[PDB]
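J.: So that we are looking at the same thing, I have put the structure below in structure tokens.
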Amino acid sequence: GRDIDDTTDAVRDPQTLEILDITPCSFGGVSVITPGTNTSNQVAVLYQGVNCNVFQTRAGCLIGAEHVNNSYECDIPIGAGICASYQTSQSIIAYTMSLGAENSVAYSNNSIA
Amino acid sequence: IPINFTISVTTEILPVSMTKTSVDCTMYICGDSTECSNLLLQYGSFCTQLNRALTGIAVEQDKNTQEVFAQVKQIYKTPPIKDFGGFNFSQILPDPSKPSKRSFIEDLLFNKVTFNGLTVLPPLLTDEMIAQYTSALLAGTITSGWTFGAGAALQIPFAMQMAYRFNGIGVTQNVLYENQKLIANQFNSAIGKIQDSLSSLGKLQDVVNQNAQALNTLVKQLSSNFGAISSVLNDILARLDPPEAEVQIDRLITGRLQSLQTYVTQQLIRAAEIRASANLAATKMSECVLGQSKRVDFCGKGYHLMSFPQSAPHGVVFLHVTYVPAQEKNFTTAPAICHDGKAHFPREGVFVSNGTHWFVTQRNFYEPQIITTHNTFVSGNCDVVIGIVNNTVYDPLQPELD
Amino acid sequence: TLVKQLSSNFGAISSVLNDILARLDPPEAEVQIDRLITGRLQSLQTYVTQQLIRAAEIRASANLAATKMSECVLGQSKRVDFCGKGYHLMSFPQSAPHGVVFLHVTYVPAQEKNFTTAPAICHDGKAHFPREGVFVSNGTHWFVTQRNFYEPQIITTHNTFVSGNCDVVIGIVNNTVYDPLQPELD
Ligand SMILES: *[C@@H]1O[C@H](CO)[C@@H](O[C@@H]2O[C@H](CO)[C@@H](O)[C@H](O)[C@H]2NC(C)=O)[C@H](O)[C@H]1NC(C)=O
Ligand SMILES: *[C@@H]1O[C@H](CO)[C@@H](O)[C@H](O)[C@H]1NC(C)=O
Ligand SMILES: *[C@@H]1O[C@H](CO)[C@@H](O)[C@H](O)[C@H]1NC(C)=O
Ligand SMILES: *[C@@H]1O[C@H](CO)[C@@H](O)[C@H](O)[C@H]1NC(C)=O
Ligand SMILES: *[C@@H]1O[C@H](CO)[C@@H](O)[C@H](O)[C@H]1NC(C)=O
Ligand SMILES: *[C@@H]1O[C@H](CO)[C@@H](O)[C@H](O)[C@H]1NC(C)=O
Ligand SMILES: *[C@@H]1O[C@H](CO)[C@@H](O)[C@H](O)[C@H]1NC(C)=O
Ligand SMILES: *[C@@H]1O[C@H](CO)[C@@H](O)[C@H](O)[C@H]1NC(C)=O
Ligand SMILES: *[C@@H]1O[C@H](CO)[C@@H](O)[C@H](O)[C@H]1NC(C)=O
Ligand SMILES: *[C@@H]1O[C@H](CO)[C@@H](O)[C@H](O)[C@H]1NC(C)=O
């Protein structure tokens, strides 16, 4: 059984005559997040694509970091719209970045500034 | 001199970034053969250099996407009312119905486009945030005119802004105010025409095609023996001892290294081209969307009035709005006018001929007026100009002098 | 990286050529020698390619710098957001090691004020449009002012020109345009 990349993708077990699937398990690069050794030493580790305070991210599994529900402009980009920072003792937090504030404009058909 | 004027719109496609990639060196060249790694430890710097180059390309891609879009640090918001002087802005504004704020034309545009150490990284700015930026830009360029590109955002009614720009391209305001319904109808019809036209993008797809071809050629290159006895390292090691198999092993190693070198060079060149395109896109975004452009044939063919950015998968799409002349009319003219032995030149315009009378009119739209002293200024006598016509300039003060 | 690459044996028996030649005869040492030669050639090829690409990028940056120098320092630029954020007034080049540094000078607006406005003005059944500016509302009176800095003036015939009647404009306000000639007509 092959694919577009003409590499093995399936196989039939030759005793029970049933279909089996295959998948490699060697993905993932290792990355680390540091708020700067100038201030403190606590760090968090980020894996690239594997599935895993173990918190889960669209771009890997994050360990050593604490999730929050807020949103700010972010300091250290990570991936898939997730950013880490240090403001909080104090620790390392992750969240979804905020593109900025939001102000409506009082646009009326006779008002000028 | 033209007598009628239409309003057209035109698209323009630009790539912004390609697919971020990464290729681990050892996992590709070797499999699980430990001795293969031992041999590669004679070539150590090569893998580090290749990985560094790929990381550089990835960060360059993200930098392009960052530069081209986030031109504003204050996300604006369209008012709930749609009172824009009859301009049916409904095909490019976000719709609350869909989960993402992707507008209709963005949604239509987004659908037309369709193992061994080849991890693919995702961009650190998801498409929803890109659509958010685009919507913010649309709100800013619709309500706040264009001053929001310089400091704060200043509110101003849309009709007055269109009058501003019509003044910009060299026609008086009254032309716009006298034809609001016609202009709005033409604009809406043009928007609908674009909506139809896009319902049936080579520059945005050949990038993906080339990336697929490059990766496919890199993968398929594994099959070849590179002049060795067989492809798989496991078969070679299991059938021969190291003292005679090392030649086959290192020949394969050289083959894989050559393939990686070639692919990396191709990626670097393509990335340089993409960066050039992204810088052009940023310049167009900052000189068309904000303000008005006097650079002829830059922001769409013909005279330029405004623009509307739109997002696209790995791309960006502009909707320029261009004033264009129409049916004209023959006329007779002469530069100077001689009244009392002294010349007369128009302040703004030319001297078209009725065939019986004379007039002064705007340079781009037929508007006959009466030649007064408030439209011309005098300099020198009538004895030096190469061409001139006898006539009389009416004066406003004389009838009031009663 | 180019220098440190010398250390590696490139799959040969040792690094230094002198040791190889002093320990083996040419008929058996030539393979080690030419393997090393291939290694050094590959390293030089890679470094040269990297240098060429970096030089192309630097040339692009230098051409952009020349364009900025000729369009910001000399004259004024209407290309928005080219010579510094905001409106542009002048520039001042400065040198730097292997670089160049500009000091743009940008006019930027400040605190604003709400107002009411209407495009046209109807005086005697005929329209009135400003020559330069807009019609801001005192809340009691009307004025014409510059487009970028509040300067109220009195609406005369020297600030507006007429075209057509009052029966076609989409929005308009009743008012009276003072005339300079009438008081002097005494
Ligand atoms: C190969 O031998 C195995 C031995 O277990 C066979 O497995 C049989 O599977 C059926 C399926 O329900 C059972 O009912 C039998 O009890 C199993 N054993 C035997 C001895 O039949 C298997 O079927 C054999 N392969 C083929 C192709 O028949
Ligand atoms: C960071 O480095 C500066 C360099 O002088 C030093 O003064 C400062 O104390 C350092 N930060 C901390 C938290 O010590
Ligand atoms: C990660 O993979 C495991 C493997 O089955 C799966 O159970 C899990 O749901 C995956 N994680 C997510 C977030 O889908
Ligand atoms: C301006 O908007 C107000 C909203 O209440 C409306 O009553 C008025 O008719 C509008 N005027 C014009 C000229 O559109
Ligand atoms: C100009 O063209 C439009 C449509 O093409 C038409 O309705 C109109 O009568 C023409 N003339 C003028 C003066 O607008
Ligand atoms: C805009 O056009 C769409 C269809 O083209 C229509 O459904 C909608 O009512 C229009 N809105 C306005 C304000 O004209
Ligand atoms: C000149 O213009 C007048 C109106 O101002 C018009 O009545 C007359 O026919 C014109 N002469 C021509 C067209 O020869
Ligand atoms: C214009 O008027 C002057 C005044 O007499 C006359 O001399 C001249 O010939 C006239 N122009 C032409 C073209 O005849
Ligand atoms: C209108 O302007 C005059 C000065 O020209 C001022 O005295 C008056 O208070 C203004 N009306 C207002 C602010 O309602
Ligand atoms: C402006 O004056 C005319 C003259 O009578 C009048 O008919 C018109 O109604 C006035 N405008 C408004 C908005 O009332």
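Per Swiss-Prot, chain C residues shown: 961-1146, in order.
For this deposited structure, the header notes the method as electron microscopy, 3.9 Å.
Heads up, the Cβ atoms here are built off N, Cα and C, so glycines get one too.
What Swiss-Prot shows for this protein is this:
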- C:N969 to K: In strain: Omicron/BA.1, Omicron/BA.2, Omicron/BA.2.12.1, Omicron/BA.2.75, Omicron/BA.4, Omicron/BA.5, Omicron/BQ.1.1, Omicron/XBB.1.5, Omicron/EG.5.1 (VARIANT)
- C:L981 to F: In strain: Omicron/BA.1 (VARIANT)
- C:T1027 to I: In strain: Gamma/P.1 (VARIANT)
- C:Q1071 to H: In strain: Kappa/B.1.617.1 (VARIANT)
- C:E1092 to K: In strain: Theta/P.3 (VARIANT)
- C:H1101 to Y: In strain: Theta/P.3 (VARIANT)
J.: Out of C:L981, C:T1027, C:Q1071, C:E1092, C:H1101, the variant positions in the record, which is closest to C:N969 (variant position) when you go by Cα distance?
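T.: Smallest Cα separation from C:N969 (variant position) among C:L981, C:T1027, C:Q1071, C:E1092, C:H1101: C:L981.
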J.: Chain B proximity: which variant positions among C:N969, C:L981, C:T1027 have CB distances under 8 Å? Answer 'none' if there are none.
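T.: Listed variant positions passing the 8 Å Cβ cut to B: C:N969.
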J.: Between C:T1027 (variant position) and C:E1092 (variant position), what C-alpha distance do you get in Å?
T.: 33
J.: Using a 10 Å radius around each Cβ and all protein chains in view, which of these variant positions has the most neighbours: C:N969, C:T1027, C:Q1071?
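T.: Neighbour-count leader: C:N969.
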J.: Could you give the Cα-Cα distance between C:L981 (variant position) and C:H1101 (variant position), in whole Å?
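T.: So the alpha carbons of C:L981 (variant position) and C:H1101 (variant position) sit roughly 102 Å from each other.
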J.: Just to verify a number: CA distance, C:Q1071 (variant position) to C:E1092 (variant position), in angstrom, no decimals.
T.: 22
J.: What does DSSP assign C:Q1071 (variant position), in three states?
T.: coil
J.: Write out the long-range same-chain contacts of C:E1092 (variant position), meaning residues 6 or more apart in sequence whose Cβ is under 8 Å from its Cβ.
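T.: Expected: C:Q1106, C:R1107, C:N1119.
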J.: CB neighbours of C:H1101 (variant position) within 10 A?
T.: 11
